[PDB]
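Worksheet: the structure to be examined is printed underneath.
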Amino acid sequence: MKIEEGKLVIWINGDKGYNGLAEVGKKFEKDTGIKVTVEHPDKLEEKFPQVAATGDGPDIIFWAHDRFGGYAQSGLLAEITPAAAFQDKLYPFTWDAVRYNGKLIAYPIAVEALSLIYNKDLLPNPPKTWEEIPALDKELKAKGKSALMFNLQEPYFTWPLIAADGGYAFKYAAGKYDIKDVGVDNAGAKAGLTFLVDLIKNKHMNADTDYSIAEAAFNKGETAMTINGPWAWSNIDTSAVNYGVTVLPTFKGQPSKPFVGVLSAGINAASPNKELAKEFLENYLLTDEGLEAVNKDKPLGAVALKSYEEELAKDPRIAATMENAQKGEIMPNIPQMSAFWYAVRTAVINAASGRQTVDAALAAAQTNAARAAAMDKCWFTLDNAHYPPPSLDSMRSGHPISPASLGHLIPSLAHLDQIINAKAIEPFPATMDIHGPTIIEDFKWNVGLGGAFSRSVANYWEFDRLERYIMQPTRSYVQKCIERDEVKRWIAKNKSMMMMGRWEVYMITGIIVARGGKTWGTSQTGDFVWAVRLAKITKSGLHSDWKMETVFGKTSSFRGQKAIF
Ligand SMILES: OC[C@H]1O[C@H](O[C@H]2[C@H](O)[C@@H](O)[C@@H](O)O[C@@H]2CO)[C@H](O)[C@@H](O)[C@@H]1O
């Protein structure tokens, strides 16, 4: 489904209640006429940043909150603006889970955590410790069953055992997550992963077990236990298994520490239906009846809406979910969490199969997570210049004064003195929002932009803040830009035959303003555009429609500047 004004496209993982969500979308369509298309594509948490950059993703994306901070860093999420009356309807804990740089960047839906699900008929008294599971599996293999089966392919399900005796992702200190203090290869994490590998080495579990294998085995009554969240309860209801939901087993006397996720709905920063999305999420989904329809499809856990949460609070399965959640930790939403998960996923798979030892798997995972890096760089400093920032009022004016303002078309970064569309910027359509000012760095005079800024600005200490203004050009907006007389005449100045039917232009699609308040004076202490983001618009020939992409890494020219961040 293609995103378009007048419709809503929603992405939600295939294990959630997407049919119940679609029913809420049908009611929204009945009242308003706005069609709501719900989809559950594979690997949506990885597809979203790619398709959202191209402006061809969903209007609303559902996922656990850990991914949304990385989306917010890239500016892919619209800041949600709920009234105080609506914020009072949701628990403050859930609002805190969807906060990035102080701003709310998603609507919290429900708190979810892993629990131990056991067959009350096969196992009337579940084991309280991980250590007693081998002996239990031996007795259950004698009766034609197995003790425990759960998804060994995703680190989300193995992590509670890994973190039980001291494993952790990123240490929280000084009010921040220290991305250089990873606890993936410490003694606690080694003991946890070793116990898991020993369970496989002793044939108590198979390292190839995934989500489908474990769900089918438990719902058929072939294994006495599994580990899963509330979304899986309804499938067990359909089966003939009298099941229970209780605490995860302890390890070395310590409780298993599941990573607590908060299912959240973010709004695409490039969506042209932000008001429709806000209306659907606030007035239809985040209601007793919208959440009821979703929860009846696939249970959500402890929902964020206080009214429906109080209604479901008597459910003992929710109480077990809350107990495991209290014994665990909330997931960080820092952008490095994606690298953390990939590293731990590789480590568990390589240790469970025997490809690597536990020490070698976790050591490589520690390095890859702390070396998250790979932050594809698209920001170029404006060297040998001090361009004052454009006022937010003038950015939509069609003729901003500063050369470094959004919408300006330049031959190259080295030719910011040659604005092609100077004072003739094609009007931004009402769908193209300018996202900003976004505080990306609070200066208080390694990690952060302080090093790049201090190395680039002689009077760096005289500025306290960096503010980002981002826009995303649409195909139709660029088509109107390249059809204006200023661009047509600039293209027509070509004299070469090798460039006939060929062109390239750069559009300023992002600015980062330094806010304050060799010998330099008062002019250098004033605000200025420190960095810019560019989109390269190119037509390669007659039979090729023009393409556009954000300039990453470096620019292609003589003295091609390198992207600092
Ligand atoms: O396994 C790594 C994975 O863990 C979490 O994803 C969970 C998700 O939160 C649950 O709702 C459920 O769908 O299981 C998933 C694991 O398969 C993280 O949210 C995710 O970012 C991470 O990749």
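First residue shown is number 1, and so on along the chain.
If you're wondering, the header gives X-ray crystallography, 2.3 Å.
A Cβ is built for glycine as well, from the same backbone N, Cα and C atoms used for every other residue.
Experimental mutagenesis at this site is recorded by Swiss-Prot as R475 to A (Swiss-Prot position 129), annotated: Impaired localization to the cell membrane. Abolished localization to the cell membrane; when associated with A-147--149-A. Under the three-state DSSP scheme, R475 (mutagenesis position) falls in the helix class. Around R475 (mutagenesis position), taking its Cβ as the centre, 12 other Cβ atoms fall within 10 Å, counting all chains.
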Anchor-to-anchor CA distance, Å, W445 and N446 (intervening 28 residues not built): 14
Gap-flanking C-alpha distance, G517-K518 [38 residues absent from model], angstrom: 20
